Amino acid sequence: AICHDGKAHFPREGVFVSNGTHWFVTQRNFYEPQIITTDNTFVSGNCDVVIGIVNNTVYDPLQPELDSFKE
Amino acid sequence: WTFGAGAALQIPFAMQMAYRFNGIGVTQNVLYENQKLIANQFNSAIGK
Ligand SMILES: *[C@@H]1O[C@H](CO)[C@@H](O[C@@H]2O[C@H](CO)[C@@H](O[C@H]3O[C@H](CO[C@H]4O[C@H](CO)[C@@H](O)[C@H](O)[C@@H]4O)[C@@H](O)[C@H](O[C@H]4O[C@H](CO)[C@@H](O)[C@H](O)[C@@H]4O)[C@@H]3O)[C@H](O)[C@H]2NC(C)=O)[C@H](O)[C@H]1NC(C)=O
Ligand SMILES: *[C@@H]1O[C@H](CO)[C@@H](O[C@@H]2O[C@H](CO)[C@@H](O[C@@H]3O[C@H](CO[C@H]4O[C@H](CO)[C@@H](O)[C@H](O)[C@@H]4O)[C@@H](O)[C@H](O)[C@@H]3O)[C@H](O)[C@H]2NC(C)=O)[C@H](O)[C@H]1NC(C)=O
Ligand SMILES: *[C@@H]1O[C@H](CO)[C@@H](O[C@@H]2O[C@H](CO)[C@@H](O[C@@H]3O[C@H](CO)[C@@H](O)[C@H](O)[C@@H]3O)[C@H](O)[C@H]2NC(C)=O)[C@H](O)[C@H]1NC(C)=O
Ligand SMILES: *[C@@H]1O[C@H](CO)[C@@H](O[C@@H]2O[C@H](CO)[C@@H](O)[C@H](O)[C@H]2NC(C)=O)[C@H](O)[C@H]1NC(C)=O
């Protein structure tokens, strides 16, 4: 799983992988890396339960769009 | 199960169990949150 803002994100369908520097979520039978967003993943619980969770940011698709108008 | 379809591909056993849970229709967060309890139950069953 992934720790983003005190929450644990799990992949909807796929698995979290990293090439060495960045993290992606890909379908389990074909390497198709994709940016981890709130759509690929779903939240559940908090950060202090899962064994092996890792810090990483999660990109929210709606956030940049709204900030554009506000800017 | 990958070694049954082709070349064996490694995967952490916790994640494999998460896949199995997804298979039986239970979200993997259940396993990732009850991992210790599930491991204890499995070991106890093997001992029994
Ligand atoms: C794991 O995957 C990561 C995927 O992001 C890898 O990080 C990425 O590495 C690539 C390759 O270095 C970077 O791509 C190019 O980045 C700069 C400029 O960045 C712009 O283009 C990127 C295209 O990938 C976008 O992703 C960026 O957002 C940004 O818009 C380029 O200048 C580099 O060179 C290219 O351009 C010059 C000038 O035209 C050419 O001369 C070159 O030949 C080439 O065409 C990179 O190609 C990318 O920025 C980077 N992304 C991130 C988020 O870090 C990561 O390296 C990889 N890790 C391992 C261990 O494999
Ligand atoms: C779901 O099923 C699980 C297995 O039945 C439940 O897990 C059990 O929950 C109890 C309470 O947390 C655990 O007991 C805790 O830890 C130890 C265990 O030793 C005692 O065991 C029994 C009670 O289980 C008790 O009667 C004995 O006298 C022992 O003293 C003790 O310190 C406490 O009892 C403490 O409560 C069990 O150990 C635990 N079993 C396993 C295999 O982990 C679980 O609670 C059920 N409910 C949920 C929401 O998961
Ligand atoms: C995921 O991200 C957070 C940071 O945003 C990491 O939590 C941080 O972990 C360090 C310890 O490694 C904490 O530093 C120290 O913690 C002790 C704990 O009592 C505290 O007393 C000290 O004052 C000091 O802060 C840090 O507090 C903590 N930060 C937060 C906000 O909790 C976490 O480790 C990252 N996960 C992984 C696997 O790296
Ligand atoms: C990786 O496996 C281990 C247990 O070996 C956990 O961290 C390791 O702990 C030992 C003892 O400190 C070290 O020798 C290793 O360097 C540690 N990292 C390893 C083995 O990769 C750790 O919890 C496990 N990582 C995950 C994501 O589950």
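Using Swiss-Prot numbers, chain A covers 1080-1150, in order.
Just so you know, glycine gets a Cβ as well, placed from its N, Cα and C.
These come from Swiss-Prot:
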type    : residues     : note
VARIANT : A:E1092 to K : In strain: Theta/P.3
VARIANT : A:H1101 to Y : In strain: Theta/P.3
VARIANT : A:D1118 to H : In strain: Alpha/B.1.1.7
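Separating the Cα atoms of A:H1101 (variant position) and A:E1092 (variant position) is a whole-number distance of 19 Å. Under DSSP, A:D1118 (variant position) is assigned to coil, being neither helix nor strand in the three-state scheme. Within the same chain, residues at least six positions away from A:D1118 (variant position) with a Cβ under 8 Å of its Cβ are A:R1091, A:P1140. A C-beta separation below 8 Å, combined with a sequence spacing of at least six in one chain, links A:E1092 (variant position) to A:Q1106, A:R1107. All protein chains included, A:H1101 (variant position) registers 11 other Cβ atoms within 10 Å of its own Cβ.
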